[PDB]
Amino acid sequence: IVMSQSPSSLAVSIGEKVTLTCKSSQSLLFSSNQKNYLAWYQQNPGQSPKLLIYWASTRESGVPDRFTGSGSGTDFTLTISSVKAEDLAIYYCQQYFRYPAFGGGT
Amino acid sequence: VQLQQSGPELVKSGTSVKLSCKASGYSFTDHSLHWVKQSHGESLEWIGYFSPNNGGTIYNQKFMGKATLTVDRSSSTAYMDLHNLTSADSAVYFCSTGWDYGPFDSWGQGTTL
Amino acid sequence: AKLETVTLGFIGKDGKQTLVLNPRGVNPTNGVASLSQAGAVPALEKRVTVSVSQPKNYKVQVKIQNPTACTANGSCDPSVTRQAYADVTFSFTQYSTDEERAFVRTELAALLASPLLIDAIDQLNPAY
Amino acid sequence: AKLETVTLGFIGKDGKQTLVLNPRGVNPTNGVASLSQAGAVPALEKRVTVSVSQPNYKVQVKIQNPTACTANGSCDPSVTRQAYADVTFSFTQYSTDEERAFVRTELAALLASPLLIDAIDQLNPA
């Protein structure tokens, strides 16, 4: 499974409704019940990355409600409640069923 | 949970290199230990993983020849080998853990080559 | 529909695990279709049994049953000690519609994620 | 947790019928708790009874969902028939948190799989 991501880098300035778009090469409804299989990772340039959103619509403890994701069959969005002081750096999109695969950049 | 990665090396030539991940805070009873390679810049690829419930010997394509995985349950640590290295040893290799088919939650700090 | 490899996602306390379970036959005696997880040992694997009967009224039964492995001292083969069960039964009648049955199913499904049953089951503190 | 007004959304095939229900007393004889909605009738309301036990812990959840009908030559309505639902959990004393949560979430999610929704909606075996 190959994964495609939004253009390399946005022009994020401040306080805007920037949404990163990831489009898949194949439907990610592997699960019998209607749950996708994507995750979002943020990677500061210095240290190891961190997990942000998994199942394409559910947050994980330790992340503010500012982040949100909208799921579909093969095209997905990462909408952020405007940008703040430290939410920069590379954002990664991953499918993580059976054979994992990453892709793309900012 | 917390895992730790040990030491950066800067050896030349593709003979053999030992990279070891000091796992702690869990057991290999159910969790899976992955070996994502960050390469350089973007496009960080997944190498393989060791799952006692899935076989523990699953390798990503175009990597079978130059990757081997072994894990011992006595010391609860994992360590892998690189058979040959010319430029694919560009930068850091990462060590990460998670559930069987779940996402990658907690990652240790990386060591570059 | 016919049996298929069913992969349940969004399972667990933290909501990150997932389990793949596949069919393991149907008992001809009483039509109790069985599904199991490939745990490499037949006696240490999670099981699900689903069966719908025929009439005066219908009956749908679902029995989930899973053990917990325990390493007995002095032996290498693990033995089953703790055994969690789960029973579900629905008893619609002949003249019932289908939207009502779907209402029952979805209502019971959503009730099991409400902040009531979480405290009812995870901590077993009775509703008061 | 004390009883609170439980609200549920996206219920039914359409995924639009919302349902709000509130507690309606606690029976002291057998220690069950009740929940229902206000349908302006003593009877024709969906009701849910939940109760745990104390020793082999036993947790029971029962659902009654009756229907209405316009009886011939009757001012009042009468209940025609009702759908039941019963759920039983039977953990043991040394059960852990994670195992019980696993059982609960598995039963919840499996209830929305295509297999089981096809089993209930069309009432056919596998």
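Numbering of chain C is taken from Swiss-Prot, so the residues present carry the numbers 2-56, 61-133, in order.
Recorded method is electron microscopy, 3.9 Å.
Cβ atoms here come from the backbone N, Cα and C positions, even for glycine.
Where Swiss-Prot documents C:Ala34 to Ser as a natural variant, the accompanying text is: In strain: Qbeta_3_FR. Quoting Swiss-Prot on the natural variant C:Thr76 to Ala: In strain: QB_1 and Qbeta_1_FR.
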Å between C-alpha atoms of C:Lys61 and C:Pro56, the residues bounding 4 unmodelled positions: 5
Per DSSP, C:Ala34 (variant position) is which: helix, strand or coil? strand
If you draw a 10 Å sphere on the Cβ of C:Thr76 (variant position), how many other Cβ atoms land inside? 10
Just how many other Cβ atoms lie inside 10 Å of the Cβ on C:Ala34 (variant position)? 20
Round to a whole number and give the Cα-to-Cα distance in Å for the pair C:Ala34 (variant position) and C:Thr76 (variant position). 31
What does DSSP say about C:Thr76 (variant position): helix, strand or coil? coil
